Amino acid sequence: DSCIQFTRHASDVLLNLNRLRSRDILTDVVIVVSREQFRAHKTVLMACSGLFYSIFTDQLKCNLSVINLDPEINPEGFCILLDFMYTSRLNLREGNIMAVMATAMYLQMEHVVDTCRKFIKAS
Amino acid sequence: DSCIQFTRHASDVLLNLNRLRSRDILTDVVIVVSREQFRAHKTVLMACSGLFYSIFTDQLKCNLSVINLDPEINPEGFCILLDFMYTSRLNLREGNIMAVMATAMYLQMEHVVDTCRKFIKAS
Amino acid sequence: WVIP
Amino acid sequence: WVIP
Ligand SMILES: CN(C)c1ncc(Cl)c(Nc2ccc3c(c2)CC(=O)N3)n1
Ligand SMILES: CN(C)c1ncc(Cl)c(Nc2ccc3c(c2)CC(=O)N3)n1
Ligand SMILES: [Cl-]
Ligand SMILES: [Cl-]
């Protein structure tokens, strides 16, 4: 086509979606990880995770307001990944890298799994 | 912070949100423009437009499944802008620039209004 | 704005 | 991935 493109548009969209999350505006699901609860937008979860994409395209699960993750999933690892989904920023540290990689493999977030594997290989 | 960042994340998120729109997955509103109907995600509309942000933060309008725009709004201008919201790409042409600028001013999409003003000034 |  |  003969379209023009606004370079910062996608980043500005994601920044506003994170502002809505922080104010709990139009969140339509709660993700339960052990005792911890995380509110989010189904569409953003699907856009970032192969696991959520599969869950919310299912004709029955698409209507659930609560999703319980496998009890092996660490709430801190999930929190770091949910923050990444809404910001593009990953808080990867020596003390959390194993829990982050395991959570990203479960959530099917291929690019996060790739950077965790590379950072572990270096050490 | 000490975060790392994935450069293509925001663009990849927006690409997936557009894939959901094209398949009509989790769309929660219909925007009526004269005889024409456009299905979309309320959160994406809010993230891109000052007008939709105001509408869907309103305690009564946040629950509407149908929104009717002012009859002066041109369906083609709206279609071009909805495409921009989901892609960052604007199909700006000599034959549509006046309808696109008027629709962007109504929708309160400041960056689109700015490029339309510049393209009109040049001609 | 750019030519993509 | 980059240092932002
Ligand atoms: C694959 N596909 C057509 C598609 N359309 C829409 C959405 Cl929201 C979607 N999201 C999704 C699927 C798989 C994966 C991801 C997002 C991230 C990932 O690493 N794998 N995937
Ligand atoms: C202004 N603010 C705190 C905010 N938070 C969340 C959202 Cl979704 C939002 N969106 C929005 C508001 C105003 C404008 C836009 C989006 C685009 C624009 O040109 N003006 N604005
Ligand atoms: Cl990823
Ligand atoms: Cl804009």
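Using the numbering of Swiss-Prot, the residues shown for chain A are 6-128, in order.
Every residue, even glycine, has its Cβ placed from backbone N, Cα and C.
Marked as domain 'BTB' by Swiss-Prot on the basis of sequence analysis: A:32-99.
Around A:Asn21 (mutagenesis position), taking its Cβ as the centre, 16 other Cβ atoms fall within 10 Å, counting all chains. Where Swiss-Prot documents A:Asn21 to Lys as a mutagenesis experiment, the accompanying text is: Abolishes interaction with NCOR2 and HDAC2, no effect on interaction with CTBP1 and transcriptional autoinhibition; when associated with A-116 and 376-Q--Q-379.
The Cβ neighbour count for A:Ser59 (mutagenesis position), using a 10 Å radius and every protein chain shown, is 12. Quoted from Swiss-Prot for the published mutagenesis A:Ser59 to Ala: Abolished ubiquitination by the SCF(FBXL17) complex.
The secondary structure of A:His116 (mutagenesis position), as reduced to three states from DSSP, is helical. Among the mutagenesis experiments that Swiss-Prot reports, A:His116 to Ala is described with the note: Abolishes interaction with NCOR2 and HDAC2, no effect on interaction with CTBP1 and transcriptional autoinhibition; when associated with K-21 and 376-Q--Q-379.
Sorting each residue of the domain 'BTB' (A:32-99) by its DSSP state yields 30 helix, 15 strand, 23 coil. Those mutagenesis positions from the list A:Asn21, A:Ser59, A:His116 that have a Cβ under 8 Å from chain B Cβ atoms: A:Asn21, A:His116. In the shown protein chains, 16 other C-beta atoms lie within 10 A of the C-beta of A:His116 (mutagenesis position).
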